[PDB]
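Colleague: Pasting a structure below so you can have a look.
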Amino acid sequence: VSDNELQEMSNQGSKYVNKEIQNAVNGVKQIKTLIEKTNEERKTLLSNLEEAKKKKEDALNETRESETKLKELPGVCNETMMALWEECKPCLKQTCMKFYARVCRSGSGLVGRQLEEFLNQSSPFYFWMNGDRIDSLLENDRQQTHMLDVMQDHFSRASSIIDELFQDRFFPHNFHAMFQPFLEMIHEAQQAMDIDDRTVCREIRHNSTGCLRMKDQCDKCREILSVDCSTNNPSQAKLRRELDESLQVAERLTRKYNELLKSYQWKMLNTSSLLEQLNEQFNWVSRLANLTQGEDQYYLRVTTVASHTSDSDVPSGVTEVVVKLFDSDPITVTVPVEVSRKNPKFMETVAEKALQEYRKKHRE
Ligand SMILES: *[C@@H]1O[C@H](CO)[C@@H](O[C@@H]2O[C@H](CO)[C@@H](O)[C@H](O)[C@H]2NC(C)=O)[C@H](O)[C@H]1NC(C)=O
Ligand SMILES: *[C@@H]1O[C@H](CO)[C@@H](O)[C@H](O)[C@H]1NC(C)=O
Ligand SMILES: *[C@@H]1O[C@H](CO)[C@@H](O)[C@H](O)[C@H]1NC(C)=O
Ligand SMILES: *[C@@H]1O[C@H](CO)[C@@H](O)[C@H](O)[C@H]1NC(C)=O
Ligand SMILES: *[C@@H]1O[C@H](CO)[C@@H](O)[C@H](O)[C@H]1NC(C)=O
Ligand SMILES: *[C@@H]1O[C@H](CO)[C@@H](O)[C@H](O)[C@H]1NC(C)=O
(Lines of atoms letter the chains of each structure in order from A and count residues from 1; the text may use other names and numbers.)
(Lines give C-alpha, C1' and ligand atoms only; values in the text may rest on other atoms or scores of the structure.)
(Ligands and ions follow the chains in the order given, each with its own letter.)
Protein backbone atom coordinates (compact mmCIF):
# COMPACT_ATOMS: atom_id res chain seq x y z
CA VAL A 1 0.00 0.00 0.00
CA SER A 2 1.25 3.47 -0.93
CA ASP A 3 2.29 5.89 1.80
CA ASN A 4 0.46 8.73 0.05
CA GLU A 5 -2.61 6.47 0.01
CA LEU A 6 -2.52 5.72 3.74
CA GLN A 7 -2.33 9.38 4.78
CA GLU A 8 -5.39 10.17 2.65
CA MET A 9 -7.26 7.11 3.93
CA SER A 10 -6.49 8.17 7.50
CA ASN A 11 -7.50 11.74 6.65
CA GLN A 12 -10.74 10.33 5.24
CA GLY A 13 -11.35 7.96 8.16
CA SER A 14 -10.99 10.79 10.65
CA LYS A 15 -13.99 12.53 9.08
CA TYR A 16 -16.16 9.56 10.09
CA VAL A 17 -15.13 10.16 13.70
CA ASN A 18 -16.57 13.69 13.66
CA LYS A 19 -19.79 12.05 12.47
CA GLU A 20 -19.76 9.50 15.31
CA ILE A 21 -19.94 12.43 17.75
CA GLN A 22 -23.22 13.63 16.25
CA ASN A 23 -24.36 10.01 15.98
CA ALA A 24 -23.69 9.37 19.67
CA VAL A 25 -25.56 12.54 20.62
CA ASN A 26 -28.55 11.48 18.52
CA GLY A 27 -28.43 8.06 20.18
CA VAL A 28 -29.16 9.77 23.48
CA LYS A 29 -32.30 11.30 21.99
CA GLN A 30 -33.22 7.91 20.52
CA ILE A 31 -33.04 6.42 24.02
CA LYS A 32 -34.80 9.45 25.53
CA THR A 33 -37.92 8.80 23.45
CA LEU A 34 -37.79 5.04 24.07
CA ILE A 35 -37.88 5.71 27.82
CA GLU A 36 -40.76 8.19 27.47
CA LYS A 37 -42.59 5.68 25.28
CA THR A 38 -42.04 2.90 27.80
CA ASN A 39 -43.13 5.36 30.50
CA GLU A 40 -46.41 5.86 28.65
CA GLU A 41 -46.95 2.14 28.08
CA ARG A 42 -46.98 1.65 31.84
CA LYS A 43 -49.27 4.63 32.43
CA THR A 44 -51.64 2.74 30.14
CA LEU A 45 -50.96 -0.46 32.08
CA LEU A 46 -51.61 1.40 35.33
CA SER A 47 -55.17 2.41 34.42
CA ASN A 48 -55.85 -1.22 33.48
CA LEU A 49 -54.75 -2.22 36.98
CA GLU A 50 -56.97 0.50 38.44
CA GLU A 51 -59.92 -1.11 36.66
CA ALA A 52 -58.88 -4.73 37.23
CA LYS A 53 -58.58 -4.00 40.95
CA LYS A 54 -62.13 -2.63 41.00
CA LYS A 55 -63.44 -5.78 39.31
CA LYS A 56 -61.47 -7.91 41.78
CA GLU A 57 -62.70 -6.13 44.91
CA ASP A 58 -66.26 -6.34 43.62
CA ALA A 59 -65.85 -10.08 43.05
CA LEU A 60 -64.67 -10.41 46.64
CA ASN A 61 -67.62 -8.51 48.11
CA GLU A 62 -69.93 -10.94 46.29
CA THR A 63 -67.80 -13.75 47.72
CA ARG A 64 -68.05 -12.25 51.21
CA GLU A 65 -71.80 -11.95 50.67
CA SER A 66 -72.13 -15.52 49.37
CA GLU A 67 -70.21 -16.54 52.49
CA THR A 68 -72.33 -14.72 55.08
CA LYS A 69 -75.51 -15.97 53.41
CA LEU A 70 -74.36 -19.53 54.11
CA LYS A 71 -73.49 -18.62 57.71
CA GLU A 72 -76.88 -17.08 58.49
CA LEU A 73 -78.90 -19.94 56.96
CA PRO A 74 -80.50 -21.48 60.08
CA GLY A 75 -79.82 -25.09 61.02
CA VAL A 76 -77.00 -26.94 62.78
CA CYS A 77 -74.35 -29.45 61.70
CA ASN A 78 -74.41 -33.01 63.01
CA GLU A 79 -72.10 -33.78 65.93
CA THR A 80 -70.41 -36.35 63.65
CA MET A 81 -68.38 -33.39 62.33
CA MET A 82 -66.33 -33.21 65.53
CA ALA A 83 -65.61 -36.94 65.33
CA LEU A 84 -64.02 -36.72 61.88
CA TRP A 85 -62.13 -33.56 62.87
CA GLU A 86 -60.16 -35.44 65.52
CA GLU A 87 -59.06 -38.02 62.92
CA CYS A 88 -58.56 -35.42 60.19
CA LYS A 89 -56.06 -33.29 62.12
CA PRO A 90 -53.55 -36.12 62.81
CA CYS A 91 -53.88 -37.38 59.23
CA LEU A 92 -53.28 -33.92 57.76
CA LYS A 93 -50.29 -33.27 60.04
CA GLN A 94 -48.61 -36.59 59.21
CA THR A 95 -49.21 -35.94 55.50
CA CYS A 96 -47.59 -32.50 55.42
CA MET A 97 -44.68 -33.68 57.57
CA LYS A 98 -44.06 -36.57 55.18
CA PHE A 99 -44.26 -34.30 52.13
CA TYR A 100 -41.87 -31.80 53.75
CA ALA A 101 -39.38 -34.51 54.71
CA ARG A 102 -39.62 -36.24 51.32
CA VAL A 103 -39.51 -33.42 48.79
CA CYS A 104 -38.53 -30.18 50.55
CA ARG A 105 -36.00 -31.95 52.81
CA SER A 106 -35.85 -29.90 56.01
CA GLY A 107 -37.13 -29.95 59.60
CA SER A 108 -40.54 -31.58 59.38
CA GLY A 109 -40.98 -31.22 63.14
CA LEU A 110 -41.20 -27.42 63.09
CA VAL A 111 -43.86 -27.57 60.38
CA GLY A 112 -45.85 -30.16 62.32
CA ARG A 113 -45.84 -27.99 65.44
CA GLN A 114 -47.05 -24.87 63.61
CA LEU A 115 -49.66 -26.91 61.75
CA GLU A 116 -50.91 -28.65 64.89
CA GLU A 117 -50.88 -25.23 66.56
CA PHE A 118 -53.09 -23.95 63.74
CA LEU A 119 -55.29 -27.04 63.71
CA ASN A 120 -56.13 -26.63 67.42
CA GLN A 121 -57.10 -22.96 66.95
CA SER A 122 -59.32 -23.94 64.00
CA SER A 123 -62.69 -25.63 63.61
CA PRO A 124 -63.88 -28.07 60.91
CA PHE A 125 -66.53 -25.47 60.05
CA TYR A 126 -63.65 -23.45 58.60
CA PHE A 127 -62.87 -26.21 56.10
CA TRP A 128 -66.56 -26.91 55.45
CA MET A 129 -67.21 -23.27 54.54
CA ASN A 130 -64.04 -23.16 52.37
CA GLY A 131 -62.40 -20.62 54.65
CA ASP A 132 -58.97 -21.77 53.48
CA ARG A 133 -59.70 -20.56 49.95
CA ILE A 134 -61.45 -17.41 51.20
CA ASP A 135 -58.47 -16.50 53.37
CA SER A 136 -56.10 -17.45 50.55
CA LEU A 137 -57.65 -14.86 48.23
CA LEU A 138 -57.59 -12.13 50.89
CA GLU A 139 -53.87 -12.77 51.42
CA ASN A 140 -53.15 -12.54 47.69
CA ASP A 141 -55.18 -9.32 47.52
CA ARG A 142 -52.99 -7.66 50.16
CA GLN A 143 -49.76 -8.75 48.46
CA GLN A 144 -51.02 -7.53 45.09
CA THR A 145 -52.02 -4.23 46.68
CA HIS A 146 -48.62 -4.11 48.38
CA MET A 147 -46.59 -5.22 45.36
CA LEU A 148 -48.20 -2.44 43.33
CA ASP A 149 -47.64 0.20 46.03
CA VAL A 150 -43.99 -0.91 45.93
CA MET A 151 -43.61 -0.76 42.14
CA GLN A 152 -45.57 2.50 41.98
CA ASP A 153 -43.28 4.09 44.56
CA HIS A 154 -40.03 3.19 42.79
CA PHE A 155 -41.26 3.96 39.26
CA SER A 156 -43.03 7.29 39.80
CA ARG A 157 -40.03 8.44 41.86
CA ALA A 158 -37.56 7.65 39.08
CA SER A 159 -40.08 8.95 36.53
CA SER A 160 -39.93 12.34 38.23
CA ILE A 161 -36.12 12.26 38.32
CA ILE A 162 -36.13 11.62 34.57
CA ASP A 163 -38.71 14.40 34.09
CA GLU A 164 -36.15 16.78 35.59
CA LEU A 165 -33.35 15.52 33.35
CA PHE A 166 -35.30 15.69 30.09
CA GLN A 167 -36.24 19.34 30.73
CA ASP A 168 -32.73 20.37 29.66
CA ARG A 169 -32.67 21.82 26.15
CA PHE A 170 -29.88 19.34 25.36
CA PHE A 171 -32.77 16.91 24.78
CA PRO A 172 -18.13 22.82 24.72
CA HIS A 173 -14.69 22.45 26.28
CA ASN A 174 -16.45 22.58 29.66
CA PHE A 175 -18.73 19.57 29.25
CA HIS A 176 -17.66 18.06 32.59
CA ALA A 177 -19.93 20.71 34.12
CA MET A 178 -22.95 19.16 32.38
CA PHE A 179 -21.49 15.64 32.68
CA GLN A 180 -21.83 15.22 36.45
CA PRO A 181 -25.39 16.65 36.85
CA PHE A 182 -26.75 14.41 34.11
CA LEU A 183 -24.87 11.23 35.03
CA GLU A 184 -25.81 11.39 38.71
CA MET A 185 -29.48 11.86 37.83
CA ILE A 186 -29.30 8.60 35.89
CA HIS A 187 -27.77 6.87 38.91
CA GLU A 188 -30.45 8.28 41.23
CA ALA A 189 -33.15 7.02 38.87
CA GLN A 190 -31.49 3.62 38.43
CA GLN A 191 -31.20 2.82 42.14
CA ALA A 192 -34.85 3.78 42.64
CA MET A 193 -35.94 1.06 40.21
CA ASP A 194 -33.79 -1.85 41.42
CA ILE A 195 -35.69 -4.55 43.31
CA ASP A 196 -44.56 -26.79 41.60
CA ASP A 197 -42.73 -28.69 44.33
CA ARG A 198 -40.28 -25.83 44.90
CA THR A 199 -43.19 -23.39 45.14
CA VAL A 200 -45.32 -25.36 47.61
CA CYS A 201 -42.31 -25.92 49.86
CA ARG A 202 -41.82 -22.15 49.89
CA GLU A 203 -45.45 -21.64 50.93
CA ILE A 204 -45.08 -24.17 53.76
CA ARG A 205 -42.08 -22.17 54.99
CA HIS A 206 -44.02 -18.89 54.84
CA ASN A 207 -46.99 -20.30 56.73
CA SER A 208 -48.00 -23.78 57.89
CA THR A 209 -51.37 -23.06 56.28
CA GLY A 210 -49.77 -24.22 53.02
CA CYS A 211 -50.44 -27.81 54.08
CA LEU A 212 -54.17 -27.27 53.57
CA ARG A 213 -53.73 -28.12 49.88
CA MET A 214 -53.09 -31.71 50.99
CA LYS A 215 -56.45 -32.00 52.75
CA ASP A 216 -57.49 -33.88 49.61
CA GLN A 217 -55.14 -36.69 50.63
CA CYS A 218 -56.93 -37.39 53.92
CA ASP A 219 -60.24 -39.23 53.80
CA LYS A 220 -61.62 -37.93 57.11
CA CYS A 221 -61.07 -34.34 55.99
CA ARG A 222 -62.88 -35.11 52.73
CA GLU A 223 -65.86 -36.42 54.70
CA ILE A 224 -66.11 -33.25 56.81
CA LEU A 225 -67.11 -31.31 53.71
CA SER A 226 -70.18 -33.49 53.24
CA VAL A 227 -72.04 -33.12 56.55
CA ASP A 228 -75.65 -31.95 56.60
CA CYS A 229 -76.00 -28.52 58.18
CA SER A 230 -78.78 -25.94 57.73
CA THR A 231 -81.21 -28.77 58.65
CA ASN A 232 -80.76 -30.39 55.22
CA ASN A 233 -82.31 -27.57 53.19
CA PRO A 234 -81.99 -27.33 49.40
CA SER A 235 -80.90 -23.72 49.94
CA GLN A 236 -77.74 -25.09 51.56
CA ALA A 237 -76.43 -26.91 48.50
CA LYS A 238 -77.61 -23.91 46.48
CA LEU A 239 -75.70 -21.38 48.59
CA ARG A 240 -72.66 -23.68 48.77
CA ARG A 241 -72.51 -23.86 44.97
CA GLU A 242 -73.09 -20.10 44.76
CA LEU A 243 -70.10 -19.60 47.07
CA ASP A 244 -67.92 -22.05 45.12
CA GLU A 245 -68.69 -20.06 41.96
CA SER A 246 -68.10 -16.62 43.49
CA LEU A 247 -64.68 -17.93 44.55
CA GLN A 248 -63.77 -19.12 41.03
CA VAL A 249 -64.51 -15.59 39.83
CA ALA A 250 -62.41 -13.97 42.54
CA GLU A 251 -59.66 -16.55 42.00
CA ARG A 252 -59.58 -16.00 38.24
CA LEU A 253 -59.59 -12.21 38.59
CA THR A 254 -56.69 -12.57 41.02
CA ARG A 255 -54.74 -14.47 38.36
CA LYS A 256 -55.45 -11.90 35.65
CA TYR A 257 -54.24 -9.21 38.06
CA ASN A 258 -50.95 -11.06 38.62
CA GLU A 259 -50.30 -11.19 34.87
CA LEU A 260 -50.86 -7.43 34.78
CA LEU A 261 -48.41 -7.08 37.67
CA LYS A 262 -45.85 -9.34 36.00
CA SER A 263 -46.37 -7.04 33.01
CA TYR A 264 -45.81 -3.99 35.21
CA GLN A 265 -42.58 -5.67 36.30
CA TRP A 266 -41.43 -6.02 32.68
CA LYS A 267 -42.04 -2.30 32.15
CA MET A 268 -39.96 -1.59 35.25
CA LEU A 269 -37.13 -3.86 34.07
CA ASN A 270 -37.17 -2.59 30.45
CA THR A 271 -36.92 1.00 31.71
CA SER A 272 -33.95 0.24 33.96
CA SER A 273 -32.19 -1.34 30.97
CA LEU A 274 -32.79 1.79 28.90
CA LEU A 275 -31.13 3.77 31.70
CA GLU A 276 -27.98 1.62 31.58
CA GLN A 277 -27.83 2.38 27.86
CA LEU A 278 -28.32 6.09 28.54
CA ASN A 279 -25.59 5.83 31.19
CA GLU A 280 -23.07 4.16 28.88
CA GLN A 281 -24.04 6.53 26.06
CA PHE A 282 -23.29 9.60 28.16
CA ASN A 283 -19.93 8.12 29.12
CA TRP A 284 -19.21 7.74 25.39
CA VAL A 285 -20.06 11.33 24.46
CA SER A 286 -17.98 12.40 27.47
CA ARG A 287 -14.97 10.45 26.21
CA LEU A 288 -15.52 11.79 22.70
CA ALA A 289 -15.91 15.37 23.95
CA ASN A 290 -12.64 14.96 25.87
CA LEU A 291 -10.75 13.40 22.95
CA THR A 292 -11.88 16.01 20.39
CA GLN A 293 -10.37 19.03 22.17
CA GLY A 294 -8.09 21.13 19.99
CA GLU A 295 -7.74 22.26 16.40
CA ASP A 296 -6.42 18.84 15.34
CA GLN A 297 -8.64 16.90 12.95
CA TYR A 298 -6.49 13.78 13.08
CA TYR A 299 -8.08 11.01 15.12
CA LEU A 300 -7.55 7.87 13.00
CA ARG A 301 -4.21 6.86 11.47
CA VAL A 302 -4.03 3.81 9.21
CA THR A 303 -0.94 1.75 10.03
CA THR A 304 -1.00 -1.24 7.65
CA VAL A 305 -3.52 -2.71 5.19
CA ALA A 306 -2.84 -6.41 4.59
CA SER A 307 -4.62 -9.37 3.00
CA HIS A 308 -4.18 -13.06 2.27
CA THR A 309 -1.79 -11.90 -0.46
CA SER A 310 0.62 -10.14 1.92
CA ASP A 311 0.34 -11.46 5.49
CA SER A 312 -1.01 -14.93 4.52
CA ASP A 313 -2.18 -15.49 8.11
CA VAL A 314 -5.10 -13.22 7.17
CA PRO A 315 -8.25 -15.19 6.24
CA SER A 316 -9.20 -15.60 2.60
CA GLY A 317 -11.93 -12.98 2.41
CA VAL A 318 -10.98 -10.14 4.77
CA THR A 319 -8.51 -7.24 4.81
CA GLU A 320 -6.99 -6.58 8.24
CA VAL A 321 -6.46 -2.84 8.74
CA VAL A 322 -4.33 -1.70 11.68
CA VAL A 323 -5.24 1.77 12.97
CA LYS A 324 -4.49 4.08 15.90
CA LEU A 325 -7.46 5.87 17.49
CA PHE A 326 -7.14 9.02 19.62
CA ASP A 327 -3.43 8.31 20.17
CA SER A 328 -3.88 4.83 21.63
CA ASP A 329 -2.97 1.19 20.96
CA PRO A 330 -3.00 -0.10 17.36
CA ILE A 331 -6.35 -1.68 16.50
CA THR A 332 -6.76 -4.39 13.85
CA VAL A 333 -10.07 -4.32 11.94
CA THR A 334 -11.29 -6.99 9.50
CA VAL A 335 -13.21 -5.42 6.60
CA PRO A 336 -14.17 -7.77 3.72
CA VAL A 337 -11.97 -7.99 0.64
CA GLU A 338 -15.16 -7.47 -1.38
CA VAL A 339 -14.89 -3.82 -0.32
CA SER A 340 -12.43 -1.87 -2.44
CA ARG A 341 -10.12 0.71 -0.90
CA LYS A 342 -11.48 3.28 -3.37
CA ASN A 343 -14.89 2.88 -1.73
CA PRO A 344 -15.53 5.55 0.93
CA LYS A 345 -17.37 2.75 2.75
CA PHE A 346 -13.98 1.09 3.35
CA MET A 347 -12.83 3.72 5.84
CA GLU A 348 -16.41 4.17 7.05
CA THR A 349 -16.30 0.51 8.07
CA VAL A 350 -12.79 0.75 9.53
CA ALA A 351 -13.81 3.75 11.64
CA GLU A 352 -17.08 2.30 12.95
CA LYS A 353 -15.55 -1.05 13.90
CA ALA A 354 -12.52 0.68 15.42
CA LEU A 355 -14.66 3.05 17.49
CA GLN A 356 -16.48 0.03 18.93
CA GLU A 357 -13.23 -1.60 20.03
CA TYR A 358 -12.05 1.63 21.65
CA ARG A 359 -15.45 2.17 23.29
CA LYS A 360 -15.40 -1.29 24.88
CA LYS A 361 -11.69 -1.49 25.72
CA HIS A 362 -9.92 1.81 26.55
CA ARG A 363 -10.45 2.46 30.25
CA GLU A 364 -12.16 5.80 30.91
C1 LIG B 1 -53.84 -29.97 70.17
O2 LIG B 1 -54.70 -30.80 70.99
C3 LIG B 1 -54.25 -32.16 71.14
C4 LIG B 1 -55.32 -32.90 71.92
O5 LIG B 1 -55.63 -32.29 73.17
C6 LIG B 1 -52.87 -32.16 71.80
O7 LIG B 1 -52.42 -33.51 71.87
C8 LIG B 1 -52.03 -33.78 73.23
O9 LIG B 1 -50.64 -33.38 73.42
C10 LIG B 1 -50.13 -33.59 74.75
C11 LIG B 1 -48.71 -33.07 74.75
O12 LIG B 1 -47.89 -33.71 73.78
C13 LIG B 1 -50.23 -35.07 75.11
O14 LIG B 1 -49.82 -35.25 76.47
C15 LIG B 1 -51.66 -35.57 74.95
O16 LIG B 1 -51.71 -36.97 75.21
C17 LIG B 1 -52.17 -35.28 73.53
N18 LIG B 1 -53.56 -35.71 73.39
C19 LIG B 1 -54.04 -36.29 72.28
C20 LIG B 1 -55.49 -36.67 72.32
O21 LIG B 1 -53.33 -36.52 71.31
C22 LIG B 1 -51.89 -31.29 71.02
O23 LIG B 1 -50.63 -31.22 71.68
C24 LIG B 1 -52.46 -29.88 70.80
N25 LIG B 1 -51.58 -29.09 69.94
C26 LIG B 1 -50.87 -28.03 70.35
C27 LIG B 1 -50.98 -27.67 71.80
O28 LIG B 1 -50.15 -27.39 69.57
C1 LIG C 1 -71.77 -6.18 47.92
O2 LIG C 1 -72.80 -6.73 47.05
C3 LIG C 1 -74.13 -6.57 47.56
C4 LIG C 1 -75.06 -7.24 46.57
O5 LIG C 1 -74.72 -6.93 45.23
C6 LIG C 1 -74.45 -5.09 47.75
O7 LIG C 1 -75.74 -4.97 48.32
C8 LIG C 1 -73.40 -4.41 48.63
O9 LIG C 1 -73.64 -3.01 48.65
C10 LIG C 1 -71.99 -4.67 48.09
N11 LIG C 1 -70.99 -4.08 48.97
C12 LIG C 1 -69.89 -3.47 48.51
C13 LIG C 1 -68.96 -2.92 49.56
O14 LIG C 1 -69.65 -3.36 47.31
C1 LIG D 1 -77.31 -36.85 62.30
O2 LIG D 1 -77.14 -38.25 62.05
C3 LIG D 1 -78.14 -39.06 62.70
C4 LIG D 1 -77.78 -40.50 62.43
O5 LIG D 1 -77.64 -40.75 61.04
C6 LIG D 1 -79.53 -38.69 62.19
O7 LIG D 1 -80.50 -39.46 62.90
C8 LIG D 1 -79.79 -37.20 62.36
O9 LIG D 1 -81.03 -36.85 61.74
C10 LIG D 1 -78.66 -36.39 61.74
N11 LIG D 1 -78.87 -34.96 61.95
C12 LIG D 1 -78.60 -34.03 61.02
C13 LIG D 1 -78.86 -32.61 61.42
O14 LIG D 1 -78.16 -34.33 59.91
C1 LIG E 1 -50.74 -17.54 58.39
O2 LIG E 1 -52.14 -17.78 58.21
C3 LIG E 1 -52.94 -17.38 59.34
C4 LIG E 1 -54.36 -17.77 59.03
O5 LIG E 1 -54.77 -17.28 57.76
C6 LIG E 1 -52.77 -15.88 59.60
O7 LIG E 1 -53.51 -15.53 60.77
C8 LIG E 1 -51.30 -15.52 59.76
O9 LIG E 1 -51.15 -14.10 59.84
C10 LIG E 1 -50.49 -16.04 58.58
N11 LIG E 1 -49.08 -15.75 58.75
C12 LIG E 1 -48.30 -15.26 57.77
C13 LIG E 1 -46.86 -15.03 58.13
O14 LIG E 1 -48.75 -15.02 56.65
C1 LIG F 1 -39.45 -5.71 27.84
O2 LIG F 1 -40.75 -6.27 28.06
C3 LIG F 1 -41.14 -7.25 27.10
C4 LIG F 1 -42.54 -7.67 27.47
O5 LIG F 1 -43.29 -6.56 27.95
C6 LIG F 1 -40.15 -8.41 27.09
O7 LIG F 1 -40.51 -9.32 26.06
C8 LIG F 1 -38.73 -7.90 26.87
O9 LIG F 1 -37.79 -8.96 26.96
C10 LIG F 1 -38.40 -6.81 27.89
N11 LIG F 1 -37.06 -6.29 27.65
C12 LIG F 1 -36.16 -6.16 28.63
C13 LIG F 1 -34.82 -5.62 28.22
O14 LIG F 1 -36.41 -6.45 29.79
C1 LIG G 1 -12.79 13.87 30.73
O2 LIG G 1 -11.67 14.67 31.24
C3 LIG G 1 -11.73 15.01 32.63
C4 LIG G 1 -10.50 15.84 32.93
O5 LIG G 1 -9.30 15.09 32.80
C6 LIG G 1 -11.78 13.73 33.47
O7 LIG G 1 -11.90 14.08 34.84
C8 LIG G 1 -12.97 12.88 33.04
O9 LIG G 1 -12.99 11.65 33.77
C10 LIG G 1 -12.92 12.57 31.55
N11 LIG G 1 -14.09 11.80 31.15
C12 LIG G 1 -14.02 10.61 30.53
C13 LIG G 1 -15.33 9.97 30.22
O14 LIG G 1 -12.95 10.08 30.25
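Note that chain A carries Swiss-Prot numbering, so the residues on display, from first to last, are 26-196, 212-213, 239-260, 280-448.
The backbone N, Cα and C atoms fix where each Cβ goes, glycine too.
According to Swiss-Prot, the protein carries these features:
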type: MUTAGEN; residues: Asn86 to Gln; note: Decreases molecular mass of beta chain; when associated with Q-103 and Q-145
type: MUTAGEN; residues: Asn103 to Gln; note: Decreases molecular mass of beta chain; when associated with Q-86 and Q-145
type: MUTAGEN; residues: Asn145 to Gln; note: Decreases molecular mass of beta chain; when associated with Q-86 and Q-103
type: MUTAGEN; residues: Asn291 to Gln; note: Decreases molecular mass of alpha chain; when associated with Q-354 and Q-374. Decreases secretion; when associated with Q-354 and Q-374
type: MUTAGEN; residues: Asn354 to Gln; note: Decreases molecular mass of alpha chain; when associated with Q-291 and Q-374. Decreases secretion; when associated with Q-291 and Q-374
type: MUTAGEN; residues: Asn374 to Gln; note: Decreases molecular mass of alpha chain; when associated with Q-291 and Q-354. Decreases secretion; when associated with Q-291 and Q-354
Colleague: Which mutagenesis positions of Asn86, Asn103, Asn145, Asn291, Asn374 contact ligand 3 in the sense of C-beta under 6 Å?
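Modeller: Among the mutagenesis positions listed, those whose Cβ sits under 6 Å from ligand 3 are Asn103.
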Colleague: Calculate how many Å lie between the CA atom of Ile260 and the CA atom of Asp280, with the 19 residues in between left unmodelled, and give a whole number.
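Modeller: Cα to Cα, the distance spanning the unmodelled stretch is 24 Å.
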Colleague: Among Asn86, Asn103, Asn145, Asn291, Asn354, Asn374, which mutagenesis positions lie by ligand 4, judged by Cβ under 6 Å to any atom?
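Modeller: By the Cβ criterion, which requires under 6 Å to ligand 4, the hits are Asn291.
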Colleague: Taking DSSP three-state, what's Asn103 (mutagenesis position) in: helix, strand or coil?
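Modeller: In the DSSP reduction, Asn103 (mutagenesis position) maps to coil.
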Colleague: Could you round the CA separation between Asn145 (mutagenesis position) and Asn291 (mutagenesis position) to a whole angstrom and send it over?
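Modeller: Spelling it out, the Cα of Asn145 (mutagenesis position) and the Cα of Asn291 (mutagenesis position) are 15 Å apart.
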Colleague: Enumerate in sequence order the mutagenesis positions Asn86, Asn103, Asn145, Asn354, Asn374 whose Cβ-atom distance to ligand 1 is under 6 angstroms.
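Modeller: The ones that qualify, in sequence order, are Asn145.
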Colleague: Quick test of your reading of the structure: among the mutagenesis positions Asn86, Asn103, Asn145, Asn291, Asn354, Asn374, whose CB sits under 6 A from ligand 5?
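Modeller: Once distances to ligand 5 are taken from each Cβ, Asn354 fall under 6 Å.
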Colleague: Between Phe196 and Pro212 there is a gap of 15 missing residues, so what is the CA distance across it in angstrom, to the nearest whole number?
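Modeller: Both gap-flanking Cα atoms are 16 Å from one another.
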